[PDB]
Amino acid sequence: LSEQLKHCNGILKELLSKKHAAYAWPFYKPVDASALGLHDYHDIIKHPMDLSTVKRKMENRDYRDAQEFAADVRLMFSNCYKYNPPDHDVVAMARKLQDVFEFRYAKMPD
Ligand SMILES: CC[C@@H]1C(=O)N(C)c2cnc(Nc3ccc(C(=O)NC4CCN(C)CC4)cc3OC)nc2N1C1CCCC1
Ligand SMILES: [Cl-]
């Protein structure tokens, strides 16, 4: 991994770590819409994303640069902001995890 992608990998490891789990857990794995009874989820969300998919993409060297990684993490949060009412607990969790992400992403070496 390039130096910028090492930083992205560090962020990802942090987002998956036990100290953020109280608000990160909804983002760990792909939404199982049928299991949750959300039969409109895949009509509304065209491009699902979650942290385990980001991790697999990192491991497989799919991301060619930090921008492509950031776009996927942000897509995950946007899906949450699109599907759920803005006062939902899951949205509050997203906002908190996105705060973790954006502040550390901004420290990217360059
Ligand atoms: C996809 C919509 C939105 C979102 O954006 N993401 C990312 C999401 C990701 N993961 C979840 N996951 C779970 C969400 C609720 C429950 C749950 O409450 N289960 C009960 C627990 C106690 N038991 C006696 C009966 C069942 C379990 C979940 O997975 C473990 N929910 C998400 N939500 C929420 C889904 C509907 C409201 C918002
Ligand atoms: Cl972006």
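Going by Swiss-Prot, the residues shown for chain A are 346-455, listed in order.
Technique stated in the header: X-ray crystallography, 1.4 Å.
Placed from the backbone N, Cα and C atoms, the Cβ positions cover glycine too.
Swiss-Prot documents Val376 to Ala as a published mutagenesis change and attaches the note Abolished binding to histone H4 acetylated at 'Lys-12' (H4K12ac). Look at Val376 (mutagenesis position): DSSP puts it in coil. Contacts of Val376 (mutagenesis position) defined by a Cβ separation under 8 A and a same-chain sequence distance of 6+ are given as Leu383, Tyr386, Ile390, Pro393, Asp395, in order along the sequence.
For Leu381 to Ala, Swiss-Prot lists a mutagenesis experiment annotated as follows: Reduced binding to histone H4 acetylated at 'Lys-12' (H4K12ac). In this structure, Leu381 (mutagenesis position) belongs to neither helix nor strand by DSSP; it is coil. Using a 10 Å Cβ-Cβ cutoff, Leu381 (mutagenesis position) registers 9 neighbours.
In Swiss-Prot, the entry for mutagenesis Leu383 to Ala states: Reduced binding to histone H4 acetylated at 'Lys-12' (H4K12ac). The structure shown retains the original residue. The Cβ neighbour count for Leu383 (mutagenesis position), using a 10 Å radius and every protein chain shown, is 15.
Quoted from Swiss-Prot, the note attached to the mutagenesis of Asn429 to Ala states: Abolished binding to histone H4 acetylated at 'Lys-12' (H4K12ac). Annotation for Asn429 (mutagenesis position): spatial neighbours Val435, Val436, criterion Cβ-Cβ under 8 Å with sequence separation of six or more. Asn429 (mutagenesis position) carries neither a helix nor a strand DSSP state and counts as coil.
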